Structures are given as C-alpha cells and as structure tokens.
Amino acid sequence: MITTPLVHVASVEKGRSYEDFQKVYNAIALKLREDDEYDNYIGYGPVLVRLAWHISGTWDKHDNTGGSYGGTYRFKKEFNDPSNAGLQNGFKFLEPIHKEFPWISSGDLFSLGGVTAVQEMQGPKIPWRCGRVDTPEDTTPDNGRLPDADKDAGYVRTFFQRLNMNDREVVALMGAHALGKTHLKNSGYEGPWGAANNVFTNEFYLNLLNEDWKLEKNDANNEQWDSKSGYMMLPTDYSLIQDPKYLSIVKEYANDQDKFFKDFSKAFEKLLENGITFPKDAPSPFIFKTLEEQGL
Ligand code: HEM
C-alpha cells in the first residue's frame, strides 16, 4: 500500500471564538505571574516554550506524522520519551487550566502555552490558529524524532530539513535559548545560556559572539562550551558560529533585535502549524493581547 501523507484538517472547537481563546491566554498568563518560584525564580515561561517546541518537533514532512495537531504528548509513550525529560513540569502547570477550559484540545492548549509564554516574557506577538483535534493513542509517534545536542552544524541543517525549515528559520528558532537553562538531571548538560533567563531578547546571539568559550567536560561526562561569565552553549548552539552560513545570520540578529523578533515570530508560528490543513473558511490567525495591554 502506498504511503500518502495523511491530511489533518483543523476544526474549530464548537462555538468558540477569539474571546474564548483570549480567556485561556489570560489564565495561562496570570498563572505565569503568580507561580513565580519555579526553577529558582525563573518561572514556568521557558519550560512552556520548550513544551510547545517538543510537541511540534516530532513532525515528519514526508508522511505528515507527528507534529502539534494530535496532542499526543498526553500519552505515555510520548510523555516518557527521554528527550522530553523535564517537560512534565510544564504539563502539570497546564493541567488546572485544561480543567477550567475543558473544551480546548490538547494540541491547542500546548501550543497556546508557548505563544503566551513568549508574549508575557516581552517577546514578539505570535499569531496563533486554533483547531487542532486530539487523535487517539495509536497515532503517537515513536520516540527518537527530537534532535540530539551533541552534534554539529551539518546535523542541525539536515535535522531541520525534516521540519521544512531553512537556515534563517533555524537560526531564528534557536534564539529561544535565551530562555531558561539546561538541567543536568534532564539532559546531561548544566547551566544557563545568559543572564536574563526569563525575558525574551537577542542575548543568545550576543553571548555567542562576545564571550570566550572553552570546551569542557561536565559532571555527566558530556562536553559543553563554557564561558568565564558562567554561561554555557550546547555543541549544537556553538555550531551556529562554526558554520559560515549560520554565522552570517547570527551576526544579523546580534545587531538587530527587531529583525530577530520578526523572523522568530514567523518561524515559531510555522513550527506550531506544520502538518495542519486549515480550511478555506477557517478564521484568520488570532493576535492575543498581553496582560499589560489589558490592564490586568
Ligand atoms: C538543535 C535543536 C535543539 C536542541 C539540540 C536543543 C536542546 C536543548 C536541551 C538539551 C535543553 C535542556 C533541557 C533541560 O536540561 O532541561 C534545551 C532547553 C530549552 N530549549 Fe532547546 N534545543 C533545540 C532547539 C530548540 C528550539 C527550536 C526551541 C524553541 C523555539 C527551544 C527552546 C528551549 C528552551 C526554552 C529551553 C529551556 C527550558 C527550561 O529552562 O526548562 N530549543 N534545549
């Protein structure tokens, strides 16, 4: 039998519109503000961004398996992927919000969590479309589709071809490593990429270019790039300035945060929408207001 790419058609949750989704955004954003202690006062923002990326990064363009549509991270096989270690904290953050808004699909909730986190950490607006539909447990992708960190630029470039991302999209997406940190017990790496861990800036590119990096072994026997300031870079991060095509784009975003914000917004929306067919009568993407813009 011929493997044709499955078609996943978006279906708006019955009788819901912009205001219903803005209500869910606000609930996420208010909990982000109130549960501020997590991970030594970094807050949940970074882990929600990582969650939105990991539920989307399983996509394979060749057969349209994986991706954010089906919300399959809720199932044990994907929940327990070693590559997803640490994301359970993001899932538990969202669980009460799902109980307050039971009508939203899992893929819509997980992807909206990442959009809300970016915007509430003062990043760019990210347009967002609803209509992901929960699919059954047999549609869960096998473990092993997410990328390894102990690799070089050629691996990064060919990995992201599977997600239909080009060099600029890859470099823009990687700027999310301004946020949060690596945790030895989750991934075998330890340390933050920069100082402003929970504000969305172009700091990742500035640190890449301006710090003095040294390759060192960490307590898990892996090698990572460390600077005297106490920052770290993964081998795949540092590959962005070893490769001359990636380096040109790193320099662009280090010098113009506005360009970075624009390109990141487009690439992050594309990541979250890969694999989904939106009907012709589907609503336009929503742009949610921040809590600040609402006076909340
Ligand atoms: C080659 C591609 C990538 C690799 C190898 C990679 C690898 C990693 C690893 C090993 C961690 C540490 C996890 C932990 O120890 O808790 C991490 C954290 C993180 N990643 Fe990436 N990542 C990649 C791309 C991305 C993308 C495309 C995004 C989002 C657009 C992203 C967002 C994040 C965030 C926000 C964190 C911090 C999470 C936290 O503080 O809990 N990553 N990444």
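One-based numbering along the chain as shown.
According to its header, the structure was obtained by X-ray crystallography, 1.5 Å.
Positions of Cβ are set from backbone N, Cα and C atoms, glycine also.
What Swiss-Prot says about this one:
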type: ACT_SITE; residues: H54; note: active site, proton acceptor
type: BINDING; residues: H177; note: heme b binding site
type: MUTAGEN; residues: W193 to F (Swiss-Prot position 258); note: Substantially diminished activity
type: ACT_SITE; residues: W193; note: active site, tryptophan radical intermediate
Query: So what sits near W193 (mutagenesis position) in its own chain, CB-to-CB under 8 Å and at least six residues off in sequence?
result: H177, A178, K181, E203, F204, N207, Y231, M232, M233, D237
Query: Which one, from the recorded positions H54, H177, has the smallest tally of other C-beta atoms lying within 10 Å of its C-beta?
result: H54
